[PDB]
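Comments concern the structure below.
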Amino acid sequence: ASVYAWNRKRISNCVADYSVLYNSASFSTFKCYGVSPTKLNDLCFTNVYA
Amino acid sequence: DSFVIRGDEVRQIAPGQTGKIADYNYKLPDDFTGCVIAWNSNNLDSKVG
Amino acid sequence: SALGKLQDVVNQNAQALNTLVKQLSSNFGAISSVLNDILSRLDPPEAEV
């Protein structure tokens, strides 16, 4: 979607492997703010939105 | 410490950085003292092929 | 209220202990008041702060 009408998708009831996001070189910017990128596999979350 | 990297990877030669060459190629300590020197070498370290 | 002086001393000491225990719940400007949450969420360069 466009930036004025940005698409929000809910993520729930799944096990997420974020290690394939850090190790992939396809992303020019992979920047996390309130959490370390490498600790994402060790934590549990709810209210995940993309 | 001398090496050759990309143009966009010069930000990763710093303390406390998250990056690719920072993690698997060259890591700087958090308490690092010293200077990082970078200069373009397209004229010497590149080939047309 | 005959024995108010001793009860006053006991209440002051207990209230000081309760305030000292309560002060652990404050984050003091950090992201969380729990040390385990910070150590499990962040890299040491920002977890140090």
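Numbers in chain A track Swiss-Prot; the residues on display, in order, are 348-397.
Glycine is no exception: its Cβ is also placed from the backbone N, Cα and C atoms.
Using a 10 Å Cβ-Cβ cutoff, A:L368 (variant position) registers 13 neighbours. For the natural variant A:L368 to I, Swiss-Prot gives this note: In strain: Omicron/XBB.1.5, Omicron/EG.5.1. The structure shown keeps the original residue.
In the three-state DSSP scheme, A:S371 (variant position) falls into the coil class. According to Swiss-Prot, the naturally occurring change A:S371 to F is described as follows: In strain: Omicron/BA.2, Omicron/BA.2.12.1, Omicron/BA.2.75, Omicron/BA.4, Omicron/BA.5, Omicron/BQ.1.1, Omicron/XBB.1.5, Omicron/EG.5.1.
Quoted from Swiss-Prot, the note on natural variant A:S371 to L is: In strain: Omicron/BA.1. Its own atom aside, the Cβ of A:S371 (variant position) has 9 Cβ atoms within 10 angstroms in the protein chains shown.
Non-local contacts of A:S373 (variant position) by the CB criterion (under 8 A, 6+ apart in sequence, same chain) are absent. Swiss-Prot documents A:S373 to P as a naturally occurring variant and attaches the note In strain: Omicron/BA.1, Omicron/BA.2, Omicron/BA.2.12.1, Omicron/BA.2.75, Omicron/BA.4, Omicron/BA.5, Omicron/BQ.1.1, Omicron/XBB.1.5, Omicron/EG.5.1.
The Cβ of A:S375 (variant position) lies under 8 Å from no Cβ of any same-chain residue at least six residues away in sequence. Swiss-Prot gives this note for the natural variant A:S375 to F: In strain: Omicron/BA.1, Omicron/BA.2, Omicron/BA.2.12.1, Omicron/BA.2.75, Omicron/BA.4, Omicron/BA.5, Omicron/BQ.1.1, Omicron/XBB.1.5, Omicron/EG.5.1.
Where Swiss-Prot documents A:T376 to A as a natural variant, the accompanying text is: In strain: Omicron/BA.2, Omicron/BA.2.12.1, Omicron/BA.4, Omicron/BA.5, Omicron/BQ.1.1, Omicron/XBB.1.5, Omicron/EG.5.1. Here A:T376 (variant position) comes close to no residue that lies at least six apart in sequence on the same chain with a C-beta under 8 angstroms from its C-beta.
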